[PDB]
Amino acid sequence: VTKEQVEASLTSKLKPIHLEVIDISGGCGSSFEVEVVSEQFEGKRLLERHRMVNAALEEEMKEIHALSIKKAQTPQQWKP
Amino acid sequence: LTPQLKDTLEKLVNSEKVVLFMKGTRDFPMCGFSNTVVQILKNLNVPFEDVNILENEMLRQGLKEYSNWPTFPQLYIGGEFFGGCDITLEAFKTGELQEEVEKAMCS
């Protein structure tokens, strides 16, 4: 797992308007914090949105030691 | 997790409408991220079951894979993993946590 792989797998799936991925593992590629903004999140309660992000990074999840999805926002939540 | 542990975890997360697997107990959280979620559930006056993963390594590791969320606290609502501390905080700030607790309590 690298930051670029986290970013690409989330991008191809979630079509984000903004994505942030932060490696918090010291560049080890083992733990991340993630913020996503997408119109795909509209119409979905947060549990369903969390499932979309988890399905997007399904391969990475098998290896990483932490994940902190912080935001899974509509553009309207991102910019009130 | 083994299939027995998975079956136990499925029953365990469904046992109460809101279940919080955390570092410590609801009166004595042992970590600030765990305390933040307990205070949110008290702000919203949610009855819940608190479970101390610091004293059960097999539970801790099984839950990490079951929720696919390797850190604690882990909050489950309606028998489904809702989120970790960051998901829960943003849900408290948007009202979405209250919507999910309401969904579970009314189901």
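Chain B is numbered as in Swiss-Prot, which gives 67-173 for the residues shown.
A Cβ is built for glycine as well, from the same backbone N, Cα and C atoms used for every other residue.
Here's what Swiss-Prot has on this protein:
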BINDING   B:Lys89, B:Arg126, B:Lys130, B:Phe138, B:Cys151, B:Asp152  glutathione binding site
BINDING   B:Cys97, B:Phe99  [2Fe-2S] cluster binding site
DOMAIN    B:72-173  domain 'Glutaredoxin'
MUTAGEN   B:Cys97 to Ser  No effect on interactions with BOLA proteins, but strongly reduced interaction with SUFE1
MUTAGEN   B:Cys97 to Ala  Decreases protein stability
MUTAGEN   B:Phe99 to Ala  No effect on protein stability
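Note: B:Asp152, taken in sequence order from the recorded positions B:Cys97, B:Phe138, B:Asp152, have a C-beta within a distance under 8 Å of a chain A C-beta. Across the structure, B:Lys89 (glutathione binding site) and B:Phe99 (mutagenesis position) are spaced 9 Å apart at their Cα atoms.
Each of the recorded positions B:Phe99, B:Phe138 was scored by the number of other CB atoms within 10 A of its CB, and the lowest score belongs to B:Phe99. Here the Cα atom of B:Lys130 (glutathione binding site) is found 16 Å from that of B:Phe99 (mutagenesis position). A separation of roughly 16 Å, to the nearest angstrom, links the Cα atoms of B:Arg126 (glutathione binding site) and B:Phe99 (mutagenesis position). B:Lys89 (glutathione binding site) is surrounded by 20 other CB atoms, counting those within 10 A of its CB over all protein chains shown. Here the domain 'Glutaredoxin' (B:72-173) is broken down by DSSP into helix, strand and coil counts: 55 helix, 20 strand, 27 coil. Separation of the C-alpha atoms of B:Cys97 (mutagenesis position) and B:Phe138 (glutathione binding site): 9 Å, rounded to the nearest whole number. Distance noted between the C-alpha atoms of B:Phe138 (glutathione binding site) and B:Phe99 (mutagenesis position) is 8 Å. On its own chain, B:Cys151 (glutathione binding site) has B:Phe99, B:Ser100, B:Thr102, B:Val103, B:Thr137, B:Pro139 as residues at least 6 apart in sequence with a Cβ closer than 8 Å to its own Cβ. Residues B:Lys89, B:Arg126, B:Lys130, B:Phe138, B:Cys151, B:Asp152, recorded as binding glutathione, reach a greatest CA to CA spacing of 18 Å.
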